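Notes follow the structure.
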Amino acid sequence: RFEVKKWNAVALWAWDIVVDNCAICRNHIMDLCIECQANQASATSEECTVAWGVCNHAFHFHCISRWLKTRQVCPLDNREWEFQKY
Amino acid sequence: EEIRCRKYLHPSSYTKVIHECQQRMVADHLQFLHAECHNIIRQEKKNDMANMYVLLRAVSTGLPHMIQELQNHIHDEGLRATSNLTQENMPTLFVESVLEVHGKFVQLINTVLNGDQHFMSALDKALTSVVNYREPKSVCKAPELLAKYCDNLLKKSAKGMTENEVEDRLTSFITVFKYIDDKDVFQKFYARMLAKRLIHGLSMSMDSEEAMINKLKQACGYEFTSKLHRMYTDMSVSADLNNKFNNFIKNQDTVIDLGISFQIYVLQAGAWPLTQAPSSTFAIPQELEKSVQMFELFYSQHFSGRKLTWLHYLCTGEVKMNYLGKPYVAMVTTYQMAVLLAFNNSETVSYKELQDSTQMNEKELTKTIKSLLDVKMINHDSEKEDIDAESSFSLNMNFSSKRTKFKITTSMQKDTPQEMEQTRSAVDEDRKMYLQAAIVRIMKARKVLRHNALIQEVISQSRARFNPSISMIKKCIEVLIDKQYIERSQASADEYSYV
Amino acid sequence: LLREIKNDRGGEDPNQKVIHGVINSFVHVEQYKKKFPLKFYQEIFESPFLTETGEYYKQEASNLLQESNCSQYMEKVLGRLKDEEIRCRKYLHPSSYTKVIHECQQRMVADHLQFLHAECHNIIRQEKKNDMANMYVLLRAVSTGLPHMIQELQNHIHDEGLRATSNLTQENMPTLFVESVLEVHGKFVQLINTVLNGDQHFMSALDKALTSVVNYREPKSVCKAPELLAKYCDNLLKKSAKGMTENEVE
Ligand SMILES: [Zn+2]
Ligand SMILES: [Zn+2]
Ligand SMILES: [Zn+2]
């Protein structure tokens, strides 16, 4: 019997962003968010607005709201997050 | 004569009388002084050196020959003190010899030579030629020696040197490092060794590594140690990242019971010299999959927009040897961990079984099996001891050694010629890239150039990092020609034209 | 004649002297015409040839997208573009050198601008110095190919510059801010000197992006860049006991 404990693991993080893709959903910005992907029948597919910051980054409104609920920093660039468009 | 001119003549003619006296007593007999320069410098007569220096500074064209003689003497002394070195402690001996030569000659210049800037420049040139002791038909071994020196001081060891000893030894070492050309090789070698020290925990203290990185930044620039500081930052914030991951898994809506403790070391991909260029598809063992999926979910949540590549060869774990009555707990690599878990699946194993279970490449699997039989963790029940398609072994029941933890395989030192050749090849590729960048930039600035002028200005521009061999400039020019980014004149290859 | 040229595009080598002799015959006949001495050559051969290579490279471009991604598709197009310069040199009149190559670009790169620009984001962001080099020469020939790589490179610099000068240590903000933009400027002037031909179309995109990461105002705050750069000069122009020789300071 060989149980395993204390896995010291090393990984390389790299910037992987797709054009016109939500950085939290990892799907298209124009589609519904991963929170609105569930219960799609009840969702009206209108509340998922594409929010843009002063850094010209596109996110889903639900994703960026849940992000700002804990971290006030944009994920793609480590900057304080604003809103400019709807 | 100065006293007599002061007591007799006008104060406005003090310098003319002394100048005429020196131009008819010292400047006239210049050949005798330049002949005795060699003897005085080589046998190092302090008072005679000062007396010669004052007069040769007074004469318009007497100083430079003494400068050349001192430069040649320092070069000969450095060659005599840095080429007849041993092989057991070559980096430390090389650095200490260069420090001793530099210290004694700075003392000589500041004491019996008035600390002239020309002589300090000559000493710097002589020490630069000494440390760049290119053995014929070979490569310069100095950057590797300094990298090994840095690794030896900054690694935790049993020597007993405190933090202040590391600090002032590295502060002295910076003087040796400043004379070192081909700094790209040293940068890559120190990046590799710093990566090994940070990952494997061999660093004695993070403060010493930060201080050494800051010293190199002051000595060369922020662009020299940008990657090094990124590595240090990613290994310092890793504690906070692991704490955040633990807080995430302890605050999940559904309680998760993963039976492994983590010390995750997520690193930046663009800064560390590591790679996944080995094409081995290790996948994962069964027990690690749930928790690695949990960590990938956490990283997708708390650090969104980035994907992480798992360097399976640099990971490590602790397998409890609960088979033969718990002798100890073995510190292994995930390749060996997967092999041992495959043995835990069934007491009989095979090379085909390991191939279909761990999915590793044949070379890596053979290397791990060799390292396992070297530490006699396995018993090698098959007859042949070389590479085999049988690979039948359960376990060596005599492996009940006293130590509570064993490193059944080692990767800290290594320094195989393959990795050194790969590092030098990456150095050459970056050198070609920087050389062609310099070519395009300086011929955009000039727009009209010849061979010799372009070579000289490119050598001068590149001197902050390396001395560029003309064949490399020719190769990058040919690359730019083939990629139709440059078009030299069709009348002759000497003249050049923009685009 | 087109069949023995399409045979050359198929890999096999026909007789170069025979084909070039016949092609030159269509213009050597007209050598005694004062007005339009190439009208016969531009109607009998060149107009059918441009139509033939128009429907061949269009068929070739659609045949390359089936088994090649954008990284190696431009490697294959540059192979065809380089060969077509060689092929039309030894087969056609020198007056038709530009028309054949330009029409080849109108079927391999200009007809696939939607495909190349869609994959142009992944090329710039991952900094593939080989794929970005091949993408540049393809999009440079087309009139409207460049203004999407220029915008996509500016977006990358605006995002790389913003990441570099971000969460800087409060103790050494004036020094870290200047070296971070200089690192981004130094790195992204190298990629527009080797990968790109020092283009003022591209170097302005670097300038247009770096001026937006230096002047990045915090929300409900004022831009701190003029204050940081003022303290950077004051830090180094003071009496620096930590070395800082006058040659190194300059
Ligand atoms: Zn989303
Ligand atoms: Zn939604
Ligand atoms: Zn942002």
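In chain A, numbers come from Swiss-Prot; the residues present are 21-106, in order.
Per the header: electron microscopy, 3.6 Å.
Backbone N, Cα and C define each Cβ position, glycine as well.
Among the features that Swiss-Prot reports, Zn(2+) 1 binding site is placed at A:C42, A:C45, A:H80, A:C83. Cβ environment of A:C83 (Zn(2+) 1 binding site): A:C42, A:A43, A:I44, A:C45, A:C53, A:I54, A:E55 lie under 8 Å away, each six or more residues apart in the same chain.
Note on A:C53 (mutagenesis position): other Cβ atoms within 10 Å of its Cβ, all shown chains, come to 24. Marked as Zn(2+) 2 binding site by Swiss-Prot on the basis of experimental evidence: A:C53, A:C56, A:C68, A:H82.
The Zn(2+) 3 binding site annotation in Swiss-Prot covers A:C75, A:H77, A:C94, A:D97. Cβ neighbours of A:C75 (mutagenesis position) (same chain, under 8 Å, six or more residues apart in sequence): A:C94, A:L96, A:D97, A:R99.
Among the sequence features in Swiss-Prot, the mutagenesis site A:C53 to A is noted as follows: Strong reduction in ligase activity; when associated with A-56.
Swiss-Prot lists A:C56 to A among its mutagenesis entries, and the accompanying note reads: Strong reduction in ligase activity; when associated with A-53. In the three-state DSSP assignment, the secondary structure recorded for A:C56 (mutagenesis position) is helix. Taking Cβ-Cβ distances under 8 Å and a sequence separation of 6 or more, the neighbours of A:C56 (mutagenesis position) in its chain are A:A63, A:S65, A:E67, A:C68, A:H82.
Record note (Swiss-Prot), mutagenesis A:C75 to A: Strong reduction in ligase activity; when associated with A-77. The unchanged residue is displayed. The DSSP secondary structure for A:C75 (mutagenesis position) is coil.
In this view, A:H77 (mutagenesis position) is surrounded by 22 other Cβ atoms within 10 Å of its Cβ, with every protein chain counted. Record note (Swiss-Prot), mutagenesis A:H77 to A: Strong reduction in ligase activity; when associated with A-75. The unchanged residue is displayed.
Here Swiss-Prot notes a mutagenesis experiment, A:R91 to E, with the remark: Impairs UBE2R2 activation by neddylated Cul2-RING(FEM1C) complex. DSSP assigns A:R91 (mutagenesis position) to coil in the three-state reduction, placing it in neither a helix nor a strand. Every protein chain shown contributes to the tally, and the Cβ of A:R91 (mutagenesis position) ends up with 13 other Cβ atoms within 10 Å.
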(request) Would you kindly determine which recorded positions in the set A:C68, A:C75, A:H80 have their Cβ under 8 angstroms from any Cβ of chain C, listing them in sequence order or replying 'none'? (result) A:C75
(request) Identify which of the following recorded positions, namely A:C42, A:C45, A:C75, A:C83, place a Cβ less than 6 Å away from any atom of ligand 1, and list them by sequence position. (result) A:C42, A:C45, A:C83
(request) Return the members of A:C53, A:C68, A:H77, A:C94, A:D97 (the recorded positions) with CB less than 6 angstroms from at least one atom of ligand 2, or none. (result) A:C53, A:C68
(request) State the Cα to Cα distance, in Å, between A:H77 (mutagenesis position) and A:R91 (mutagenesis position), rounded to an integer. (result) 16
(request) Of A:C53, A:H77, A:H82, the recorded positions listed, which put a C-beta under 6 Å from ligand 3? Please answer none if none do. (result) A:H77
(request) Can you see whether DSSP assigns A:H80 (Zn(2+) 1 binding site) to helix, strand or coil? (result) strand
